[PDB]
Amino acid sequence: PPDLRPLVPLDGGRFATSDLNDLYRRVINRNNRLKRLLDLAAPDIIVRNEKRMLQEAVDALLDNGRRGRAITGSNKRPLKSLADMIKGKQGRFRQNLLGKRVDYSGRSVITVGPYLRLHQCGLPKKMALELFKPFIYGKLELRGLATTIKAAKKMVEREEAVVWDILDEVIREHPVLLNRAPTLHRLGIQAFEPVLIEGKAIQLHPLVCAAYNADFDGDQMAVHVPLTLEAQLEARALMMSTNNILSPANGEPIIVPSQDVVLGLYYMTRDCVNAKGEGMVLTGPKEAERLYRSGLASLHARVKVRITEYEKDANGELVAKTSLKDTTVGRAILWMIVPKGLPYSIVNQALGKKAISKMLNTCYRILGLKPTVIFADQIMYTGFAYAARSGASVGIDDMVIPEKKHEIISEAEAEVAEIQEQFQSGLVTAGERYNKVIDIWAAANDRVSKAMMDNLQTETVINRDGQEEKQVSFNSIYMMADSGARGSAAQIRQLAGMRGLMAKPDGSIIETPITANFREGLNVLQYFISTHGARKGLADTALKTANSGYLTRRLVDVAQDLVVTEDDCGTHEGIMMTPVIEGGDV
Amino acid sequence: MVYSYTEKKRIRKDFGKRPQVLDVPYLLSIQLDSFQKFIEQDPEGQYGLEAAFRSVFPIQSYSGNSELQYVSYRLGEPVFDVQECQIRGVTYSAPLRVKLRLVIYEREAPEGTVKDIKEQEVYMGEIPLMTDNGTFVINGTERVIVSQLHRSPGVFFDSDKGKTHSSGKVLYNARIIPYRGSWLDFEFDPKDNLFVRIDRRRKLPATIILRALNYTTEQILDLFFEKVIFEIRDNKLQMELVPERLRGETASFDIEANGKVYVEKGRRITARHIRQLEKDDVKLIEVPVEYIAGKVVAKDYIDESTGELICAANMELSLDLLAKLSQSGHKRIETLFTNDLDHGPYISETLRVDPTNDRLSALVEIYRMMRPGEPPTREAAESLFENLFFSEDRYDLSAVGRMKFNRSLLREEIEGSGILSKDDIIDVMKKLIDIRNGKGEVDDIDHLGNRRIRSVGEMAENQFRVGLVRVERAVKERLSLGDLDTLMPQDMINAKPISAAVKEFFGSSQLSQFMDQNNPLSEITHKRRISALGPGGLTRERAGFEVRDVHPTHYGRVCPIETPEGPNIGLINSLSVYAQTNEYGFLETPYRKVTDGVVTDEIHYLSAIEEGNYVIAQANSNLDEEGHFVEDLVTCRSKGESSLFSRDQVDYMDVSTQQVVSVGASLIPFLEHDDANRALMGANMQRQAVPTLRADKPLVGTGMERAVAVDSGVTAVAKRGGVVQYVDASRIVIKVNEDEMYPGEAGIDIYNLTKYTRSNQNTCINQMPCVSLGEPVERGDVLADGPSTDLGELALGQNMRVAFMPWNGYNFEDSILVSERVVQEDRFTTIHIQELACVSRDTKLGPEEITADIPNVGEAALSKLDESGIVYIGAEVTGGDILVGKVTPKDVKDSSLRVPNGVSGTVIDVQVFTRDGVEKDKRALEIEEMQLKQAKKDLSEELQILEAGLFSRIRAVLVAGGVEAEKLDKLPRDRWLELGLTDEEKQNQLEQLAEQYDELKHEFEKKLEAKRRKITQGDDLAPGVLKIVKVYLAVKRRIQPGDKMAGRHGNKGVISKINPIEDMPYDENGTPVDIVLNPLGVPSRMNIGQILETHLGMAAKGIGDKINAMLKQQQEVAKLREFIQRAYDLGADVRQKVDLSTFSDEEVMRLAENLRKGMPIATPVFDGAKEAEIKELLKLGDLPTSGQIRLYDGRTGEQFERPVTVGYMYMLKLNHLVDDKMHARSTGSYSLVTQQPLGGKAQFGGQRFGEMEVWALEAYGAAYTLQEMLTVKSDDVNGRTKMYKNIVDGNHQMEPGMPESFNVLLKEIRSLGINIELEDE
Amino acid sequence: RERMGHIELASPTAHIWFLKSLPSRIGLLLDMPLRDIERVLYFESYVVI
RNA sequence: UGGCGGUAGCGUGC
DNA sequence: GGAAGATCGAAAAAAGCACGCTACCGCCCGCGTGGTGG
DNA sequence: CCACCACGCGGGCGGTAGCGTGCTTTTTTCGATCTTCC
Ligand SMILES: [Mg+2]
């Protein structure tokens, strides 16, 4: 049909002709020429050549490029035949059937809103007004403000106060589907309740960020508006963020503090040695908080508080036990936000990221799902507030260089020099001396890292009430490394200790390692050596994204028609699962 | 050393101890000079247009009586300059006129002497010229042609690492890559056979090529093998034995000579036997008759008695054949020396598998392989073979190609013919055989010494040569077609092919990219870019891992950190600061020669190939006085690896520490403290910062800002020294010095600054004067600051006060908290200029015209429009407003241009383009009047200066005749010239001066006439359009949540909240912080450079605050001088020395005024200030050395529990604005084919629900949501209408219907001859 | 958007999908090599019937 | 306001 | 001892190369042939 | 008599030939041996 091959009207009177029209014209011209020559009784060779050319034209129209030279376009491109636009990524199946552009959709960058709840997301007023235009029109017509669609459109365009009130009314509990571009798994799209904000950026709940794999460094996300009762209820009951707390891949929880909540909780749940107000006796967590706020007791002071904890009875009831516990002011303050069922032992520790995740999992297992979201929200609020109050900062003096690094470097260099001179004397070959140098440098790097960790983790000294003693370090870098907020042991080693050996792009290791810290300067040679690994990793990621996507698509297709259609088969067969053991470990 | 005038205003405190031995060269030298090589009149035909003409011309027709020859070429004066070409949208180019001589030979004469000659000048198209900033103006748009890194022509040897044949065996191959010709490849078969391929076709034996080169089997065997002589003595077959040939084999018999049994039967041959043989000097040896049976004969042997050959050449011997040879009278035979480890019999096996046996057969086979189907014949095959590799037309090995070919083959001379030869192919085969045997080694494809750089000039020359060969084919046809009685060379040739080729190359090529004008750094990076893509290069998808890696040879030539991230990573690079290009296209880097253990001053430029031979010491090497090395075992790099060496083994030293970084990567302070990935991201994101309305100098810099700003064309530099005669916000007029004066010149330089002109990224280009009235200037001094430039220093961002601490989770991972002061102080607002073009065409029904009256519109809509139908300049408009009123006949329908929805701003510029022969509206008249007024103002200034000079001369002449001071002063200025005088030479000189004055007046009048004619000249347009109206809209965009900002260390984020000023934390003095950042991003990203930059900025701001406080108290100049001298003298053996005693006591005041905002600090890329220097600088001010103070919470009030890191950091605003990304749609236009919503924000389309989203919805189980989003939202037209009506009616129900895309697919499949239908049953 | 047309070919032409897409349907049905099918189709060699 | 090709950029283990 | 099934490696042909989004440029046959005007 | 504008009908482009040339995996076919027998 002509509309499937339309003639686009261009400016100036020209017409854009699709490749299908050109191929059809070629076929028609060839057929007419063949008919005319057959009428004229042409010799055998001429009519045979005409028939061959007609066959070639028909083949090109049906599927261009299959045989012989493909018919070229205006600017030396193959023409798009009938089969060219059916298959492939740009074909009809993968461009207009599996996926398609939709209405009632928008796109905007995403920021962080700490005040939002787990089921709430910020939506700009302009985007909400644009997306919910038909609903506003319907409500305006119902209210009698506008007697026709044109009047409603004009009123919405003019943006009076009544329009804003109607917009606020229509999105009271209307979920919106927020989705990110790399939808690797089902968690990439989730339903949220919109909260009207002014601006042009969507506000996202921090706790779901790990689910979205989204960083606030220019990320853009799309929002779709479900527009029927079935879709609204499906979003509320199935794709709501409050219902997605366990990862279907492995069952591990997905709502976990990542960077700031963990640091705040770790700082609050930490004990000093001679902090202000130590040794006091408190009647409850409320007194502890009123002491901390009044600036009369430190957050790390070790005190004894009388607290009541609720334990779940066998029949399902809660029994209250009151006892005096030796703890810190911060732990007592944090205990109040903990629900009744949980015991006090969860918060009586440093409470790192793993401890926080374990506490959340225990709360979900014992209390259930309804208190779990409230507990997570309270945890995030308290962590953010106390991280702000702590004022943790990174400085050039935080990353301390061990005083024994110079001696270790000197002795390693002396050993390398003696190995080199022994090789020059002919006792050992190139491979043996290379292996010896590599082992010596690896041992030196390990010793440097160990000395750095020893000097950073606990080398702090504090004067208690009477003498001096040691304790866990309060260094900011160590604080965020031990709590699991950010960084790791290797990263801290690269910052303060030696960078270690580096490998050339081929794969072999370089004899001379980078013996310079990141705090200290790196000369040109060390930076040039280190650039190889970064370039290799970046290239690997760039060429790996496409392969991972292709594998995911193939796996999705190979299992696209498997659903649970039965309850039991009565089969007496199965796999005999046993623990897996390889070598000398399980 | 004396500071320049532009530097004395604000001297940057420069850290670093390594003296500057070589200054940074001109950044835009790779491009400009190259194009100069394309334009310069070469006395010899080896470069550019002259070389192309000499290669093509002269041409001889088929008949011997015709000839055409080329004499000289000349590039004409461009009609329009760069500014006119840019504003009018025409291409900036120059005419090319070539002197051509057509010679008609005397055909009647047997010798064909010259009979007639006709010389003329022929115009041969337009050549696009290159502007002074290294960029082209194509169709009024700025385009940049990036250099291409391609494979160097020559011979390259390689081998697969056992991947093929699935056993790990290496198949060695060699390739001959010519600049213009057919590729020739040789490969080793798994069966150890030589094969030859041409242009990647089916493999053929190389012996076929050898036979086609007129080589017999005997000659081939002699060339590729060493003969072994077997002589038939009276007995025991004495043979000439070479002891070295006995190595690596076994004792087939009892080797005994002169009654001495050297080796017994069946014993392995060890080196002792060969050394014994060499010492004893034994030549002849006994050999059993059976031992020959394994040998292969070397040449044909024919019996004289029978006349028939007993055995031909190259086959294995046998006992019966040996007996036949012995009884035929033969006494001496020759065989091939074959070894299984040293000299393999590859040639013999290839000859065995070769079916051909003569030159004619080989030529026929080659012709059949090259041109299948055509009937082979002797003449055609011979011609094809001769023209394939031995014709200057079809085959052309470039000079660099010949040099590489000679160097690879170890030839002495590096100059040779541009075509191949028998010796070259023989040597290539011999080298391949040697490599297969074990001698030598393969070449590295990724080695930078095997890769060439092609600039714009080379590609332009290639395209011009293609056009030239097309034109010469046309002229060859025309000369024979026509009769030479009356032909003229003007009409003999055509210029369309050359013009089309050059236009396509300069406008529609993969390397002529759209130049980005985000900031001068972006332009510099784009101009200094190397791309491996393009024609005759690598492919983005088919690249691999090896090509994207950082080769060791990249040191000093290609920046390792400056490269795009994503699909094309490692295929695009940036030239180093000091890197340049050889005459052969190879990259080279400077070095300092070291003689006798000391470092000299001479600079030697070393390429990649020759650098490996020498030992080069790293830049970070401590040197004492006179250049000796303080330490003996210094670190160097010998051959692609780094190791320790003695101080006497060094040969060259690095020129500077910035040798390996690019221009973009050298602007990051404390780079050595930053991770490679974060450094790469920061370098890539530096060139994306939009220019702010008020440029702010960087407190912490690297000292390269001045070079980047000066080299880029954004700033206006002084061509000649002098004083500023008249400084204005729009133009600058300076009076040149008498030393730099020229004869017959007024001596006034006029610079017209460009104000509020949109860039390629819709930003604002503004130039503001940086000099005052009467301020002396020198050559090269900056007169006006370009966009994002402050006093000649690049200024991409602003020095913002920052504090590293979490704040209620608002910063969280990467988000940025911004105080309200940043918005209040207007520190990040940008200006964006947008085009709006309305076209009045000529429809077939009638010509549409622009008028002020539009049917069925309100008066308020056209109130902004004037009586000419165009919106008033300076009038603020919003979305939906009418700008230009255009109506087209149907009686007339409204087609007036309107402001796009969601777009506001103020109209700042209106341009009208009218086709020639059409009356011009009064708006165009006003614009032309304004341009004429400006030109007349400039010419009137020049005329008044020259007239003042002439009238001073005539006054002096009159005074010489007679003083008449009172009479002269009491006379009008113009009446002076006519005053009479006595009959003498005074009257003669007076009338000569009058003649000069009137001649000058006439000359300036005709110059004004030419200028006005040029400005009023009608411009050509497209066919069918009679008018164009362009309107510029200017918008001030302010910072807000969602905008993306970043620093120089790869730390990026988006604004999360515009916090109130009182909410931000404040110090003891009560000054709040402006920016709050999360420390959590520091340890993970390794970017400790930002912390050091923050500390240095805090120290600089403390110094500036002390200076400002001293200034406020009106302290005497002595205290200011002492304090500034103490501040500058701080450091540890810094190379920079500043003396304030020679500042005339007045420039100190200006320096203090400039520094009151903060002392600038220059931190080199690898020779920066240490932590001790930063702490000392902090101690100089009244700031703590630790760099952390105690902050108070703005909202709550008490002290923070721990000190926080505060300071001043350079922040950049990237070109990613939230208002440019925000988009929403409920309903709108749909595609006319698939009936689906459009795509993109510009088309008001909807977001695409891809396959991954569909899979996620299926996993969730939301069947109804998927069904409604698939059918009733996108495709089902009836479903869409019904759903809209239901929503308007308040009913939330839908009808699934049937998507239109499925119907389209069904119809398309039916059109394919396949019946597909829906079966209801 | 639904009505289709038809062109009456002067001589029959084979479908490229059923001829070139390996395995060739025509060749498999006729038990003859694909090269012979291409030779007869594009007027290179006669075929007995 | 309709699409193709080329180019460049953004978000994608820190 | 010649013909048919085996096979075997080597070569040739076909299909694929993540997902969203933004901006710019270029193009949307074209060339001979007849009509008509200066 | 020459130059600009409209209109219809083929098709690789342009040339008295040649243009290409940095991927991997799977499927099909074919010459060449082979090998196994009837
Ligand atoms: Mg990100």
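In order, the residues displayed for chain A correspond to 246-831 in Swiss-Prot numbering, which applies throughout.
Yeah, the Cβs are placed from backbone N, Cα and C, and that goes for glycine too.
Feature annotations, reproduced from Swiss-Prot:
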type	residues	note
BINDING	A:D460, A:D462, A:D464	Mg(2+) binding site
MUTAGEN	A:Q504 to P	Resistant to antibiotics salinamide A and B
MUTAGEN	A:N690 to D	Resistant to antibiotics salinamide A and B
MUTAGEN	A:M697 to V	Resistant to antibiotics salinamide A and B
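Everything Swiss-Prot records as a feature, shown here on the structure.
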| residue | record | Cβ neighbours (10 Å) |
| --- | --- | --- |
| A:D460 | Mg(2+) binding site | 16 |
| A:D462 | Mg(2+) binding site | 17 |
| A:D464 | Mg(2+) binding site | 20 |
| A:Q504 | mutagenesis position | 26 |
| A:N690 | mutagenesis position | 21 |
| A:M697 | mutagenesis position | 24 |
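Nearest Cα neighbour of A:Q504 (mutagenesis position) among the listed recorded positions (A:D460, A:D462, A:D464, A:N690, A:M697): A:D460.
Only A:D460, A:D462, of the recorded positions A:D460, A:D462, A:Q504, A:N690, A:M697, place a Cβ under 6 Å from an atom of ligand 1. DSSP gives A:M697 (mutagenesis position) a helix state. In the three-state DSSP reading, A:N690 (mutagenesis position) counts as helix. Note: the Cα of A:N690 (mutagenesis position) and the Cα of A:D460 (Mg(2+) binding site) are spaced 34 Å from each other. A distance of 31 Å separates the Cα atom of A:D460 (Mg(2+) binding site) from that of A:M697 (mutagenesis position).
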